[PDB]
Amino acid sequence: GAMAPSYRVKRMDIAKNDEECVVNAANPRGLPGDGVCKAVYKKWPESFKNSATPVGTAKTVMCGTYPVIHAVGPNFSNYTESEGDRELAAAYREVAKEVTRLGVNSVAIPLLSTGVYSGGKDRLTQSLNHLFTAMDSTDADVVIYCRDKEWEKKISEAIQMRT
Ligand SMILES: OCc1ccc2c(c1)CCO2
Ligand SMILES: OCc1ccc2c(c1)CCO2
Ligand SMILES: [Cl-]
Ligand SMILES: [Cl-]
């Protein structure tokens, strides 16, 4: 575990992370995808061997010894707000199981269902709060990766609000 498990946020490409494993914002089919998923495919293409897994689940595939945790958030275009909320909570609970199983001391994690799967809504708070609910009981250092300058500020404020 980490010395003093922390949350941090960085505004940069998760494919450049400095952590012991990465969480992909995957699609259920293990396809290269777009956004975070395509960055992950370019950097760790070997990790897409038999990476297909259902919505609300996570499936780890090793790229060398580097673990890629393929987490499948719901596409809110297709799910109801209620069912999508359940599946998004579930995906992060499966990430926490994988992070624990792997024995890593740090993980790089994107905000699931906030991009193309957001159904055109701002889900920063929804996605981050489900991230915290899952990861709070883990002792890995968590580094959240985002693209937008205003999102960085809001995620940082949310982390600091808990102290
Ligand atoms: O698409 C690659 C990429 C990802 C995050 C990010 C940047 C680029 C600039 C600021 O943060
Ligand atoms: O612009 C697409 C994109 C790619 C990688 C990545 C992000 C976005 C946020 C953190 O990591
Ligand atoms: Cl997304
Ligand atoms: Cl972002």
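All residue numbers here begin at 1 and follow the chain in the order shown.
Cβ coordinates are placed from backbone N, Cα and C, and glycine is handled just like the others.
Per Swiss-Prot, mutagenesis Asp13 to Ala (Swiss-Prot position 1343) is noted as: Partial loss of ADP-ribose 1'' phosphate phosphatase activity. For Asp13, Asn27, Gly35, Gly115, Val116, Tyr117, the entry in Swiss-Prot reads ADP-D-ribose binding site. Per Swiss-Prot, mutagenesis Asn27 to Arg or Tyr (Swiss-Prot position 1357) is noted as: Almost complete loss of mono-ADP-ribosylhydrolase activity. Looking at Swiss-Prot, you'll find the mutagenesis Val36 to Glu or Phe (Swiss-Prot position 1366) noted as follows: Almost complete loss of mono-ADP-ribosylhydrolase activity. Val36 to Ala (Swiss-Prot position 1366) appears in Swiss-Prot as a published mutagenesis result, with the remark: Partial loss of mono-ADP-ribosylhydrolase activity. According to Swiss-Prot, the mutagenesis experiment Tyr117 to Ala (Swiss-Prot position 1447) carries the annotation: Partial loss of mono-ADP-ribosylhydrolase activity; complete loss of ADP-ribose 1'' phosphate phosphatase activity. Among the mutagenesis entries in Swiss-Prot is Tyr117 to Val or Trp (Swiss-Prot position 1447), noted as: Almost complete loss of mono-ADP-ribosylhydrolase activity.
If you compare Cα positions, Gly115 (ADP-D-ribose binding site) sits closest to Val36 out of the mutagenesis positions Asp13, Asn27, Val36. In this view, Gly115 (ADP-D-ribose binding site) is surrounded by 17 other Cβ atoms within 10 Å of its Cβ, with every protein chain counted. Note: the CA-CA distance between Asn27 (mutagenesis position) and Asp13 (mutagenesis position) rounds to 18 Å. Listed in sequence order, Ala25, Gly73, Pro74, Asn75, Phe76, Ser77 are the same-chain residues six or more apart from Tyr117 (mutagenesis position) with CB atoms under 8 A from its CB.
All protein chains considered, the CB of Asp13 (mutagenesis position) has 14 other CB atoms within 10 Å. Selection of the recorded positions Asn27, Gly115, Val116, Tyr117 by a Cβ distance under 6 Å from ligand 2 yields an empty set.
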